[PDB]
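Supplied in structure tokens, the structure appears directly below.
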Amino acid sequence: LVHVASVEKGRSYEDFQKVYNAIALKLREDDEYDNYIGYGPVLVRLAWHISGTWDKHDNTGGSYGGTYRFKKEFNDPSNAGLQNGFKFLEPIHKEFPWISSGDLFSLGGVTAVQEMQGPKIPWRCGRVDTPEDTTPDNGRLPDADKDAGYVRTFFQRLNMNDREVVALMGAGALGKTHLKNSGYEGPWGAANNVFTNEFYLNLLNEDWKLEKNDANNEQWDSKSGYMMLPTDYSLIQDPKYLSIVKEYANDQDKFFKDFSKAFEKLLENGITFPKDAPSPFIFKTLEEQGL
Ligand code: HEM
């Protein structure tokens, strides 16, 4: 199953920075959403969820085809809440109809992280939309009520290793859980709309109590007001995981660098990039631009 990247006709860096900017700008103006958390975290969750369907064995799923636009992908139950991100991006697609769905959903993710002060994520255009029959089945995303062996094993299908898993899961401690969405409730840290290494810190330095929520799901609760999913918490139960957690808790920059690599890999999984394809783009933020 080969997926060759194909640059949208005649466009180039400038073209994509335009799209970036529009996303960045609307992220700025639409700030009240989710109790003034903003659309940032939902955008990155959406970019991870559309890449997280990839299956390394058969090269099915991944961000290449942009089939989250199909009711089947779109109404996968574990995607709940993501529609808000889809709606966010819709007017932008309208304004830049030439960009492909997959590029728009992945850049959406890149834009958020950089705009929430995370690291720069290099990015590559060229994803090409594919028919609804390519839409993958509900079920290729992970469960939250499992353990480290589950996590390790799940991610093997994505070609992610322990260090990669631990870096991705961190997710800069962005946003929170919503009971109405996942049967879980609460955030991982105090700065839910700033990209940090706070998740490791909290994980290690908080006092967690295993409780049951109003959706009758267990979760780890702290006096501070934070939570952790069982799968989150398992990162300190595993001896390999744990070591990396302490590494990221003690080194801001290492974390930022590791995440940037894994995030990109996650977004590029299954895509074949020709040699005459352009090098990745590194978009500047509004801040760097003065906008
Ligand atoms: C074993 C892996 C993981 C599981 C079980 C999982 C689970 C969860 C669940 C339960 C929520 C709550 C959604 C809702 O209630 O609104 C969610 C939120 C989120 N996750 Fe995942 N996820 C994991 C990994 C990832 C990864 C790899 C990233 C992305 C780099 C990530 C990014 C996010 C973010 C940013 C949100 C917050 C969205 C918002 O606040 O609206 N997730 N995750």
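Chain A is numbered as in Swiss-Prot; shown residues: 71-361, in order.
Using N, Cα and C of the backbone, Cβ positions are placed for all residues, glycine too.
Swiss-Prot feature annotations, pasted as is:
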ACT_SITE  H119  active site, proton acceptor
ACT_SITE  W258  active site, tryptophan radical intermediate
MUTAGEN   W258 to F  Substantially diminished activity
Which state, by DSSP, holds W258 (mutagenesis position): helix, strand or coil?
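Coil, per DSSP.
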Measure from the CA atom of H119 (active site, proton acceptor) to the CA atom of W258 (mutagenesis position) and give the result in Å, rounded to a whole number.
19
What is the Cβ neighbour count of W258 (mutagenesis position) at a 10 Å cut-off, with all protein chains included?
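25, counting other Cβ atoms within 10 Å of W258 (mutagenesis position).
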